[PDB]
Amino acid sequence: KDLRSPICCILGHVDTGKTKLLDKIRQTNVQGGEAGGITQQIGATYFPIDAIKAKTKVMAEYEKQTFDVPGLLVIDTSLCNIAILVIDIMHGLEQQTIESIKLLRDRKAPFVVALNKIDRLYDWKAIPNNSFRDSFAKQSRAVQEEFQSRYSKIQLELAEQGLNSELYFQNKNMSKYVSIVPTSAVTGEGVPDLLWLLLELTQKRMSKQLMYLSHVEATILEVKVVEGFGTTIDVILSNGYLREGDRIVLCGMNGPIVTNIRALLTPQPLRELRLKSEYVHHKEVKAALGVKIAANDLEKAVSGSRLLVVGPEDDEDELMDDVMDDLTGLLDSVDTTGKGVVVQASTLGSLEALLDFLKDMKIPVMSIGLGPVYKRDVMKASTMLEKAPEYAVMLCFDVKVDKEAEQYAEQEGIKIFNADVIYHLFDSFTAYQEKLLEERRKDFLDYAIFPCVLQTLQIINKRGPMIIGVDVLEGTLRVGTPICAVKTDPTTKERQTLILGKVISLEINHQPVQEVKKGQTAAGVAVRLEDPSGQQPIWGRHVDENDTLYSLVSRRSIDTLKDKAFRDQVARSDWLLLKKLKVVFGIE
C-alpha cells in the first residue's frame, strides 16, 4: 500500500533530557557512517527512510529490518500517530509525567516510553550510538543490577497509573502494553532501538492511518510573523497535497478565515546570514511534512486549527463551519445559566486546557476567546462587578493585553491573570483563589455542608432533642450537617425551608458513627439533632414521616466545598446531587 511518514510527538520535561535526546536523534553521526538527509522542516524534523536505515543498522543484530514508509516526522512539543514519553531513569515517575500520562490515557494516544539517562548509571561503559542490548550485555553485574533495580521500580510506578509496560523486546502485546526503550541523550545508546521500535509500531500496526489519501488533512501548529511575508502559519500536513493557489479555510479569532495559498515555504538549507531567514518556495507539497504557508488574511489565524482545502465539488461556506466545530465544542463548557469568569487563550489547545483546569476547580466560565485582549473583552468581565465580584476576573494565557484595556482594568478593578507558561498561571490563580476562601468563610457557624437526601423511617424522639431514624437515599450524611424539610405554604403557595437542626450524632445498630453514605447500611440510622436558632418545627404539625429530608445547602455552602481540603473528597455523585439540591432550594 501507499503510505506517508508516521508522525511522532515527543513529550517530557526539560529535566528528563528530552531536548538533548531529540538533538541526539537528529545528529548525522552513527556507528561507522553518517545518517544522510535529515532535514529541519518547519516545526518538525524529517528522517528520510535511508537515514533511518543508517541509524538502525546496528539493530540488525537483534531484529528483522523492514522499511515500508518513506520516512519519519518528529514534532518537539490526535495528529500524532505515536507519542514518545521521556522518563528519567534516575528519577522515575514525577508529577508532570503522571499528568502527561493521564493526558495520553484520556486522548487514547498510543505511546512509547524512552527511559533516558542510562549513562548516569554508576560505572556505565558507553559505546556511542550502539543498540541498548549490545551495550548492556557488555556491562558489569553492578551496572546490570542498578539498571534492573531502577527499571523494575519504574515499571511498578507505571503499573500504579494503570499502565502495563515492558522492555520493548519483551513485549508480547505491542498494541496494548507500553513498550519501554532505554536511551542515552549523551552517548546515543538506545537511539537505534527507539527508531526501530517506532517503525515496528507504525508500519503495519497503523498502516491504515498512514494510507496516503488525496483528501487534505492539515493542522496549524503555530502562527508566526515573518519578515517579508507578514503573518504566516506553520502547519503539519498529514494527508494530501498543498499547492500554491489552493483556497484554504481555517479557524480565526473572529470566525472562520477563507484565503488562498500564496507561498509554500521550507527553510533554506544554507543561509548566507545568521539573522536573515530565507526559504525555498514550492509550487506544491505532499503529505507528510511541516510547511510554512504564506497568504493574505492570516493575521487572526489560531494555532491548533485544522486546515481544509475547498475542492471542486465542496461547498466553501460549509467547510467554514466544519473548522469552527473544534471551538464550538469548547463553547459547550461555558455557563449557560448566567455567567462566571472570562477566559482568553493563544491556541485551541491552551484554551481547552484552561477550560478543563477551570472545570475541575468548579469555576464557571462566562465567556471564551482567542488572541489579544481588548477593552471589549474586559468590558464583558465588568458585568460581574455587581453580581459576583469573585468572578470579576480574566484568565489569559499567552496573549497581549491592550494598553487601553489594561488601563480600563484597574480603572474598574478587574483582575487579570496572564502567563507565558501554563503552570504559573494555573498556580498563581489557585494561589489567589485560596486567599479568597480563607477571607470569606468566617461568617456562618458551619463551613461545608455535604449533600444528602433522607427518607424518614421513624421518629425516635419528637423533641428535646428531636431524634430521627432515616434511610440515606442519596449522598452522604455527616455530623454537623443542618437537616431540613421543604414544604409549600398553602396560603401563599410559597416553598419554604423548615430547618430541624444540625446533626449532633449518628448511630447504626446503636454504635456511633461519624458519617453515613448511600448503601452503607440497610438497618437505618438514628440521627440526633441539636435544636436550631428560632423555633424547631413541631413533628406532626409542621413536619412528619412523609416529608423527605435534605442537607440544607446554600450558594455559600457550595462555594466552600471548592476549597482544596474538600474538593478531593467530594465524589462525582455528590457534585451531581448538589446540582439537584440547587433546584430544590432555588439556588441559581
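For chain A, we keep the numbers from Swiss-Prot: what you see runs 401-477, 492-1002, in order.
So this one's X-ray crystallography, 2.3 Å, going by the header.
Backbone N, Cα and C atoms are what each Cβ position is placed from, and that goes for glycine too.
Copied over from Swiss-Prot:
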BINDING   415-420, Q431, 437-439, 530-533, 599-600  GTP binding site
BINDING   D415, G437  K(+) binding site
BINDING   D415, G437  Na(+) binding site
BINDING   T419, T439  Mg(2+) binding site
MUTAGEN   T439 to A  Impairs the GTPase activity, but not the ribosome joining function
What's the end-to-end span in Å, taking the Cα of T477 and the Cα of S492, for the 14-residue unmodelled region? 13
Return the residue, from the listed binding-site residues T419, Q431, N530, with the maximum count of other C-beta atoms within 10 angstroms of its C-beta. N530
Write down the Cα-Cα distance for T439 (mutagenesis position) and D415 (GTP binding site), rounded and given in Å. 26
Of these binding-site residues, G417, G437, which scores lowest on Cβ atoms within 10 Å? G437
Among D415, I438, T439, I532, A599 [recorded positions], residue with fewest other Cβ within 10 Å: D415
Distance between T419 (GTP binding site) and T439 (mutagenesis position) at the Cα atoms, whole Å? 17
